[PDB]
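*Asks:* Quick one: this structure, given as structure tokens, is what I'll be asking you about.
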Amino acid sequence: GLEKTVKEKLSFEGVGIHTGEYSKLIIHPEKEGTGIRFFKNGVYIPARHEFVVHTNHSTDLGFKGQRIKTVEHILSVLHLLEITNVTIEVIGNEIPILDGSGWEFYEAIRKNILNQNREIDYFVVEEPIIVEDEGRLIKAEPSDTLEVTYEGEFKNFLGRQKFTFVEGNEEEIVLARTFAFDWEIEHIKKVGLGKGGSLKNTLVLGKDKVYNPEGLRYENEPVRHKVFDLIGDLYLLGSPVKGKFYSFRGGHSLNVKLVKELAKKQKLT
Ligand SMILES: C[C@@](O)(C(F)F)[C@H](NC(=O)c1ccc(C#Cc2ccc(CN3CCOCC3)cc2)cc1)C(=O)NO
Ligand SMILES: [Cl-]
Ligand SMILES: [Zn+2]
């Protein structure tokens, strides 16, 4: 496909899931070859794995003393829409969580795409690779299309669930919300996270029950959201990705580990 930016500036705002603070975004058009980058307090922070500074419960980026928390959801939306050149100006410390899914970003950006004049240079997985960490694993292999499978094993009524995204089915994952388990809430707050989480932006589950009165959007909403997360972390390769991925219980740390191994393989090709 063609490289793409946005036609006009787009703004979003609201509380961040981990800081609990209100922040504002402005998405700016950029010319061919710019890449995806954040901008904060006069500093550009490229959306690339070299700038990852935190991977526990979110993926955070930083450069020259300026940090942005929770980039995975906006990056996933930009990856799915193959937006390749854009500056995300952040006034605040975190990307807004909005309703917990990518939907509001996706719908607004999708109607505001500007095609540009050169083709995308995709990051094309060239050979199989496996990374592992204490029973979690992620595999990748070549594919002409982006295909991403997540398999989870939940310690509550959800049990084992599996979901596969393929190109063309973007609407199946951009509405899946972030989620949390009630028995983990106290620890997440103690380690300084989750300050913005509420039933308005998080699917909260117990051992046997659903806290949200509206219930789940899909019976497998959590693994759909985990696929959505992984697609955002994969965009830290710096280009839209072609390959077939399978994650068993992976999280941001393992996602970024895979990204860094893939980037090392193609550093000069
Ligand atoms: C899903 C992830 O873990 C992923 F990493 F796997 C991760 N999400 C996260 O890491 C993550 C972590 C925590 C929260 C939260 C919360 C919260 C929600 C409501 C209340 C309110 N109470 C609920 C009970 O009744 C009384 C009221 C408290 C706290 C959300 C999200 C991801 O999406 N990263 O991109
Ligand atoms: Cl490769
Ligand atoms: Zn997420």
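Note that chain A is numbered according to Swiss-Prot, with residues 2-270 shown in order.
Method on record in the header is X-ray crystallography, 1.6 Å.
Cβ coordinates come from backbone N, Cα and C, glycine included.
OK, Swiss-Prot features for this one:
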- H253: active site, proton donor (ACT_SITE)
- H74, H226, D230: Zn(2+) binding site (BINDING)
- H19 to Y: 22-fold decrease in activity (MUTAGEN)
- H19 to Q: 2-fold decrease in activity (MUTAGEN)
- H19 to A: 20-fold decrease in activity. 2-fold decrease in zinc content (MUTAGEN)
- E73 to A: 10-fold decrease in activity. 3.6-fold decrease in zinc content (MUTAGEN)
- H74 to A: Almost loss of activity. 10-fold decrease in zinc content (MUTAGEN)
- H74 to Q: Almost loss of activity (MUTAGEN)
- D100 to A, N or S: Almost no change in activity (MUTAGEN)
- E222 to N: Loss of activity (MUTAGEN)
- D234 to S: Loss of activity (MUTAGEN)
- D234 to N: 29-fold decrease in activity (MUTAGEN)
- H253 to A: Loss of activity. 4.3-fold decrease in zinc content (MUTAGEN)
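Each of the listed features needs to be described in terms of its position in the shown structure.
*Replies:* Here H253 (mutagenesis position) comes close to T56, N57, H58, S59, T60, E73, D230, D234: these same-chain residues lie at least six apart in sequence, with C-beta atoms under 8 angstroms from its C-beta.
The DSSP secondary structure for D230 (Zn(2+) binding site) is helix.
Its own atom aside, the Cβ of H19 (mutagenesis position) has 22 Cβ atoms within 10 angstroms in the protein chains shown.
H19 (mutagenesis position) carries neither a helix nor a strand DSSP state and counts as coil.
Classification of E73 (mutagenesis position) by DSSP places it within a helix.
For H74 (mutagenesis position), other Cβ atoms within 10 Å of its Cβ number 27.
The DSSP secondary structure for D100 (mutagenesis position) is coil.
Around the Cβ of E222 (mutagenesis position), 24 further Cβ atoms fall within 10 Å across all displayed protein chains. DSSP assigns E222 (mutagenesis position) to a helix.
The number of other Cβ atoms within 10 Å of the Cβ belonging to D234 (mutagenesis position), over all protein chains shown, comes to 27.
Under the three-state DSSP scheme, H253 (mutagenesis position) falls in the helix class.
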*Asks:* With the Cβ atom as the reference point and anything under 6 Å counting, tell me which of the mutagenesis positions (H19, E73, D100) are near ligand 1.
*Replies:* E73
*Asks:* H19 (mutagenesis position): which of the recorded positions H74, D100, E222, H226 have a C-alpha within 10 angstroms of it?
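*Replies:* Within 10 Å of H19 (mutagenesis position): none of them.
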*Asks:* Cα distance, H74 (mutagenesis position) to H226 (Zn(2+) binding site), nearest Å?
*Replies:* 10
*Asks:* I'd like to know which of the recorded positions listed (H19, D100, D230, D234, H253) lie near ligand 3, counting only a CB under 6 Å away.
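*Replies:* Only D230 qualify.
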